[PDB]
Amino acid sequence: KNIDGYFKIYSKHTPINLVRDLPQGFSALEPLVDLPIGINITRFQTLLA
Amino acid sequence: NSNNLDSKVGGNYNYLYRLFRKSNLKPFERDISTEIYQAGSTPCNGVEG
């Protein structure tokens, strides 16, 4: 998220046992990273190996 | 006041401001874009108009 020039990154890692589906369950996100840049972002891409 | 600090006798033209812009801006936002503002309804391209 990016509010008032603050980019917020909320994250979680979980060990799972599932092949092609998104797991049915509940999991809160701890707030982890905030970064005060101040830019207008419109598009985004991932990067693989 | 900062008259004796940076103002030059030839006119300190290092100090600029954005006068012509189509819309008022969101708080804590900056713009360094220098694109020519069509103050008339006639669209204009190139280097002036």
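The numbers used for chain B are those of Swiss-Prot, and the residues that appear cover 437-485, in sequence.
Just so it is clear, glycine is given a Cβ too, placed from its N, Cα and C backbone atoms.
In this view, B:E484 (mutagenesis position) is surrounded by 6 other Cβ atoms within 10 Å of its Cβ, with every protein chain counted. In the three-state DSSP classification, B:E484 (mutagenesis position) falls within coil. Under mutagenesis, Swiss-Prot gives B:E484 to D with this note: Increased replication in human TMEM106B overexpressing cells.
In this view, B:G446 (variant position) is surrounded by 6 other Cβ atoms within 10 Å of its Cβ, with every protein chain counted. The natural variant B:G446 to S is recorded by Swiss-Prot, whose note states: In strain: Omicron/BA.1, Omicron/BA.2.75, Omicron/XBB.1.5, Omicron/EG.5.1.
Quoted from Swiss-Prot, the note attached to the natural variant B:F456 to L states: In strain: Omicron/EG.5.1. Long-range neighbours of B:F456 (variant position) (same chain, six or more residues apart, CB within less than 8 Å of its CB): B:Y473, B:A475.
Within the same chain, no residue at least 6 positions away from B:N460 (variant position) has a Cβ under 8 Å from its Cβ. DSSP assigns B:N460 (variant position) to coil in the three-state reduction, outside any helix or strand. In Swiss-Prot, the entry for natural variant B:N460 to K states: In strain: Omicron/BA.2.75, Omicron/BQ.1.1, Omicron/XBB.1.5, Omicron/EG.5.1. The structure shown retains the original residue.
A natural variant is reported in Swiss-Prot for this position, B:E484 to Q, and the note states: In strain: Kappa/B.1.617.1.
For the natural variant B:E484 to K, the note given in Swiss-Prot is In strain: Beta/B.1.351, Eta/B.1.525, Theta/P.3, Iota/B.1.526, B.1.1.318, Gamma/P.1, Zeta/P.2 and Mu/B.1.621; May enhance affinity to human ACE2 receptor.
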Distance, B:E484 (mutagenesis position) to B:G446 (variant position) (CA atoms, angstrom):
26
